[PDB]
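A.B. asks: Right, I'll just put the structure down here and ask away after.
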Amino acid sequence: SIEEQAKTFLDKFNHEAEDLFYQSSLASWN
């Protein structure tokens, strides 16, 4: 039930988290 909701919440969140972290890493490297 709610476990699936949490799982899909994390599935949505991980892509944006990776994108933001990658942008921050690129900025720091530059």
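What you see of chain A is 20-49, where the numbers are those given in Swiss-Prot.
This deposition comes from electron microscopy, 3.3 Å.
Even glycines carry a Cβ here, placed using N, Cα and C.
As listed in Swiss-Prot for this protein:
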type	residues	note
MUTAGEN	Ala25 to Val	Increases slightly the interaction with RBD domain of SARS-CoV-2 spike protein
MUTAGEN	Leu29 to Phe	Increases slightly the interaction with RBD domain of SARS-CoV-2 spike protein
MUTAGEN	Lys31 to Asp	Abolishes interaction with SARS-CoV spike glycoprotein
MUTAGEN	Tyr41 to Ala	Strongly inhibits interaction with SARS-CoV spike glycoprotein
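Burial and contacts for the listed features, if you can.
C.D. replies: Same-chain residues at least 6 positions away in sequence with a Cβ under 8 Å from that of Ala25 (mutagenesis position) are not found in this chain.
DSSP gives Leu29 (mutagenesis position) a helix state.
Over all protein chains present, the Cβ of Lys31 (mutagenesis position) has 10 other Cβ atoms lying within 10 Å.
Secondary structure at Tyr41 (mutagenesis position), as computed by DSSP, is helix. Taking the Cβ of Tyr41 (mutagenesis position) as centre and 10 Å as the limit, one finds 10 other Cβ atoms among all the protein chains shown.
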A.B. asks: Measuring Cα to Cα, tell me the gap between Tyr41 (mutagenesis position) and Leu29 (mutagenesis position) in whole angstrom.
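C.D. replies: Roughly 18 Å, rounded to the nearest whole number.
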